[PDB]
Amino acid sequence: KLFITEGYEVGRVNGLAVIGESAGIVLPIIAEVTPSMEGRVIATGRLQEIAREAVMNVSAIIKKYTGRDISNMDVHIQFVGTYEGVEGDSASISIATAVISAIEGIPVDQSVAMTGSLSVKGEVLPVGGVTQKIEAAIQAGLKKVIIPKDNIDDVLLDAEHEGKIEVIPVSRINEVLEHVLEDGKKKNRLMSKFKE
Amino acid sequence: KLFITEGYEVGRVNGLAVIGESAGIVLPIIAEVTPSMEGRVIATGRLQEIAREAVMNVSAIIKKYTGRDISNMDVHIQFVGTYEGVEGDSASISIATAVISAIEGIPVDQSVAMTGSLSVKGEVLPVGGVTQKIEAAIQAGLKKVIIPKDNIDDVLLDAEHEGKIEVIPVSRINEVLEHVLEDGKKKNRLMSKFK
Amino acid sequence: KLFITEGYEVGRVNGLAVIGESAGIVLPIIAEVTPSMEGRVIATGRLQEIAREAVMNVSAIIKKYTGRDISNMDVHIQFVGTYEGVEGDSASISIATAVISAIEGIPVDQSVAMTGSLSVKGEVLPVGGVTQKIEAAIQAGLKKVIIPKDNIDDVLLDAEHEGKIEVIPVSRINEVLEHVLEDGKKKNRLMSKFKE
Amino acid sequence: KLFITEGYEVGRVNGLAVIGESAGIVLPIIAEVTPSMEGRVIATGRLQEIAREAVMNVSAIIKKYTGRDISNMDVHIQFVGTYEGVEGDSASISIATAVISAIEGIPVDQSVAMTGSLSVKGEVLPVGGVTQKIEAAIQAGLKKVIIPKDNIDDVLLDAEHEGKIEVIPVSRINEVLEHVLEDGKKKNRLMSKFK
Amino acid sequence: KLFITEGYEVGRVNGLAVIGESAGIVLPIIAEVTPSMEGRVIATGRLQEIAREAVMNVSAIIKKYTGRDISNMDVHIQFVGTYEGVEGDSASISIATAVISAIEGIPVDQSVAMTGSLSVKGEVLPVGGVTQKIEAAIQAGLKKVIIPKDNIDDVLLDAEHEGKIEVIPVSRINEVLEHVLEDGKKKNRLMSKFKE
Amino acid sequence: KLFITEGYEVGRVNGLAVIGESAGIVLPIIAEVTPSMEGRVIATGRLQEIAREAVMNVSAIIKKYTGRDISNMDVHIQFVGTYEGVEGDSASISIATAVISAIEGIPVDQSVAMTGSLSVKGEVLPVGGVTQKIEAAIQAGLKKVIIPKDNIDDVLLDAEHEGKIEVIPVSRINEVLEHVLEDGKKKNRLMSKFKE
């Protein structure tokens, strides 16, 4: 199977996505980081362009909140499996989440999938095919799905479904991290860094 | 909805644009600026050269009048949502407006969209697709498109678009801010710096 | 309107080009220059390569006859308007002409459109589409049209349209300039500077 | 015939991949190394992003355990054959493996296909298209196939096929190496280095 | 009209090409060199890659046979006019002629048009649509047409059409230059570094 | 036609490609070398990275064997031909062979073609499309086709192709070589260099 459904893992997130117009999918990302040999973002396959765009875009948010500049480190991003036929999210919050995880060595809840794009301001703004994703998620045996707050009323769950996934609307990057990073002294420090 | 339409709000604005044909869409920008360890405009997409340009024109206006150097501070320009076959506007005023809005950190009326092209020396130059653009601001339920002046007569709106919206003829950048940049002490300050 | 058709403005020049396969359009153009403190030609959209070829060529000529070394300047060039399926003359001379005008800061006559491919050496080479361009010129109500002298047998106008525009042709850029540049001290002192 | 099914060769591994939207193919590779007197990774084709990626995850892994650095080496990789319609897997292990084989000088077992994505930490990640990666390797007469353990449930074989190949599930790049590298003094001391 | 049919001009050659595959056309070019003040080939719009290629090949023999390194110069090629539906020769001897011409300032004779491709060892190789081309040469009042020696029997002319143009087959670059460069002291010294 | 087929010229190697689907193209290569006046591999088009690969590999095996180093040469590598959908073998041996030719200044049997991938041990790896290649090599009325050895059995031929040609299998560069160099003193000196 292409993704983990529970446990905690560094630089590892289950985003969600769309195949064709039919349907949604579990889209899992690893991020890993190593210092550069000036610094680039490595990824390949049908999604590399989504990946440099999120990673690059989010990169100031990522400097306000470790203090590691991205151009001092190499960011190794893959998508786990292959997917031709898939639209992914712009500035996707999973790809930023997995990177912050990897930079910070703080693990991620696999049982919580996510969707949204990430304002360079740090907000999370709406994305297509939410119902179709939750749906893929309900199909995956994942437990909670984070989503943007303005897709709140695009969640057209057809009952019996209303109780098999916990749908969590967020609107900051800090809410996404709060809700998926493993508890501990590290995330506690981390969270406290989210302000002005 | 997806794109915001009520409120005021920082380094983010309503670009008008056109997917080629008769074909309007509302294209927001979102800007953000961070004083740097010079600096680099960071933006992605088919419309980076434009993000870059808008920004480059807009530092003359700001080192000159304000006397802020925008070379000291990395700048994020990002357009929103999935846009395909879009023609952008050279030195597009949505961006430069958002850029003044990041940097003097002062919100913008989101009733208001706009389109235009910013000359280094401050002008709002005319642009193609001025009508279909207004038609876009309309089925997106907005209050006021701002629009270049030399574009008035490229409005030729029909009965189902006539009186639906406030069109603002602008010649200068500061006519743009006069009209969208929210109110109080900072705007007032930014204004006088100019003349 | 996307162009001006009377008076003088700095750094502004109504080009001529062809849309699809019949017709002309006026290709209006602005250039502006600030010191760089070397520098670039910033232009965007579809016709950018032409802007850089023309500024690349104007500037050598600038350096030979005046003093001003475009080396030291950012030239910012725009096609007021947005031009798809439109196709220029290489080393377009509207463009070179708008640059020579931002730099000298002598305004240009808007009542006269033009078209020419500019050699590094200073000639105005011939260009495709004269007849049609001159028709578009007639159409926006522009008084004259400056063309490459070798394009003179290409002019195919119905006798009544020969009443409508002046057709001037030319073999060197400095002739485009007496022909366009605002009458003046500056302009004179400038014509002096291309004594050959 | 485009790959080998018997014997050991230095720096040659039988990858596995898909052509169109089913059918596996065996995807064989040489890597080779020479020093760089910096270092570059040399591969053409539709699959070379992958080749560059594979190698760049191997380096750090090798450095961390073996001490050898690859900045001071040029690496030359080839997909023996011509590979259109084909997607490889991210950072294929088969390439990672063929690089380790090169540098260390230890023959690889040609009768064992392998598929997988190597992570920078040395972990073996799951992949698209396992079954036809398996069918195709049977098709070629390979005796074992190494697959990412996390894909054990994707293995879908008819019994007449269950007996025809050995499915070996791994989760780490050192396991792959033990399972493929030729036996001997080199192999062992090499392993003592990943523990 | 777009080419000069007689006299000599620095860096100015009448190549031949084909419009679609109905007909030949004169495709006239100009190369011009300025110093680099790392060096480059500037050129525009439609046959810009034929242009970059031709030069990138001949560089070779620009050094090997004679004088200057073109990585220290900028090569500014233009096609005089505009070029859609036209098909460009590779490693074009008309470019190389133009570029050798501009560097030596030895004028090229405009009553002789040319087609063919330059190998890097400097044989001229067959090209396509030669009859059509010559038919363009003929049509356009150029006196003489240089063509590749392996196309000799691909020339299929009507009676009337054969005396209408001198046809000159060549097998090597130095013959093309023997043929089109202004006699005089400078060509003599150029031509005599085209040994062994 | 545009290519060689009996004969013995230097720097030139009739290789083999597929135009995409499976349609035999002879793809002639011209190599050329001069000294840097460090050095460079000077190629044009889609194949231009193959070239530098074929080159790269060949310098390695030359430095080793002959002792000669050719980091000093400026290498020119040319594709004779005009087709798109062009599809080349990695480290393609044609190029490897035109080059070794170039350098050792040694004429090639024009009457022979080849496909092949060359490794840094100067093995001949097999390549796909073996049968289409043997065909354009027939259509091109050539006498011999060198193929990689392990390609030995992707060889078919309906009645119409069988015994139309000396197909010749190889596993090493020095075979490729023994096959195609013009006999005598410099073949010889350079040959045994691969043995010493």
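Numbering of chain B is taken from Swiss-Prot, so the residues present carry the numbers 417-453, 457-614, in order.
Every residue, even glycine, has its Cβ placed from backbone N, Cα and C.
Feature annotations, courtesy of Swiss-Prot:
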- B:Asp508 to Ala: No effect (MUTAGEN)
- B:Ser509: active site (ACT_SITE)
- B:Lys552: active site (ACT_SITE)
Between B:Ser509 (active site) and B:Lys552 (active site): CA-CA distance (Å): 15
Secondary structure at B:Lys552 (active site), reduced by DSSP to three states: helix
Packing count at B:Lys552 (active site) (other Cβ atoms within 10 Å of its Cβ): 29
Candidates B:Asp508, B:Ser509: member of the recorded positions with the richest Cβ shell (10 Å): B:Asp508
Gap-flanking C-alpha distance, B:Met453-B:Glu457 [3 residues absent from model], angstrom: 7
